[PDB]
Amino acid sequence: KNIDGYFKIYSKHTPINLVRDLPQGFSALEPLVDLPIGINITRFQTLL
Amino acid sequence: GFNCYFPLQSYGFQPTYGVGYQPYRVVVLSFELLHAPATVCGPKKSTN
């Protein structure tokens, strides 16, 4: 999420037993970082 | 050429001299605040 010029990241990782379908239940995401980025962000792309 | 010159010339130095000749280094602060989410200030001095 990017708001007020600040970029924020929230995340968590846990094990599962499924393959193609997302797991049910509930799991919150704790914050990770908050940087005063400020750029007029409009798009994104991944890496692998 | 005649009546022509290059304005780029090197500093005139001596081993040591008083005011006027003396190389004195100056630093200038930046422009106005609030233009970005960044922050640059002295420490928020805490007490016991």
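Following Swiss-Prot, chain B residues are numbered 485-532, in order.
The way this entry was determined, per its header, is electron microscopy, 3.8 Å.
The backbone N, Cα and C atoms fix where each Cβ goes, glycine too.
Here B:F486 (variant position) comes close to no residue that lies at least six apart in sequence on the same chain with a C-beta under 8 angstroms from its C-beta. Annotation of the natural variant B:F486 to V in Swiss-Prot: In strain: Omicron/BA.4, Omicron/BA.5, Omicron/BQ.1.1.
Here Swiss-Prot describes B:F486 to P as a natural variant; the accompanying note says: In strain: Omicron/XBB.1.5, Omicron/EG.5.1.
Quoted from Swiss-Prot, the note on natural variant B:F490 to S is: In strain: Lambda/C.37, Omicron/BQ.1.1, Omicron/XBB.1.5, Omicron/EG.5.1. B:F490 (variant position) has a Cβ environment of 5 other Cβ atoms inside 10 Å.
For the mutagenesis experiment B:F490 to L, the note given by Swiss-Prot reads: Increased resistance to neutralizing antibodies and human covalescent sera neutralization. Under DSSP, B:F490 (variant position) is assigned to coil, being neither helix nor strand in the three-state scheme.
According to Swiss-Prot, the mutagenesis experiment B:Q493 to N carries the following note: Reduced host ACE2-binding affinity in vitro. Summarising the environment of B:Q493 (mutagenesis position), the number of other Cβ atoms within 10 Å of its Cβ, over all protein chains shown, is 7.
Under the heading of mutagenesis, Swiss-Prot lists B:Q493 to Y and annotates it as follows: Reduced host ACE2-binding affinity in vitro.
Record note (Swiss-Prot), natural variant B:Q493 to R: In strain: Omicron/BA.1, Omicron/BA.2, Omicron/BA.2.12.1. The unchanged residue is displayed.
What Swiss-Prot says about the natural variant B:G496 to S is this: In strain: Omicron/BA.1. Listed in sequence order, B:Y505 are the same-chain residues six or more apart from B:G496 (variant position) with CB atoms under 8 A from its CB.
For the natural variant B:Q498 to R, Swiss-Prot gives this note: In strain: Omicron/BA.1, Omicron/BA.2, Omicron/BA.2.12.1, Omicron/BA.2.75, Omicron/BA.4, Omicron/BA.5, Omicron/BQ.1.1, Omicron/XBB.1.5, Omicron/EG.5.1. The structure shown keeps the original residue. According to DSSP, B:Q498 (variant position) is assigned to coil rather than to any helix or strand.
Swiss-Prot documents B:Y505 to H as a naturally occurring variant and attaches the note In strain: Omicron/BA.1, Omicron/BA.2, Omicron/BA.2.12.1, Omicron/BA.2.75, Omicron/BA.4, Omicron/BA.5, Omicron/BQ.1.1, Omicron/XBB.1.5, Omicron/EG.5.1. Around B:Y505 (variant position), taking its Cβ as the centre, 11 other Cβ atoms fall within 10 Å, counting all chains.
For the mutagenesis of B:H519 to P, Swiss-Prot gives this note: Increased resistance to human covalescent sera neutralization. The structure shown keeps the original residue. All chains included, 9 other C-beta atoms sit within 10 angstroms of the C-beta of B:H519 (mutagenesis position). DSSP gives B:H519 (mutagenesis position) a coil state; it is part of no helix or strand.
Across the fold, the C-alpha of B:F490 (variant position) and the C-alpha of B:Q498 (variant position) stand 23 Å from each other. Here the C-alpha separation of B:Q498 (variant position) and B:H519 (mutagenesis position) works out to 45 Å.
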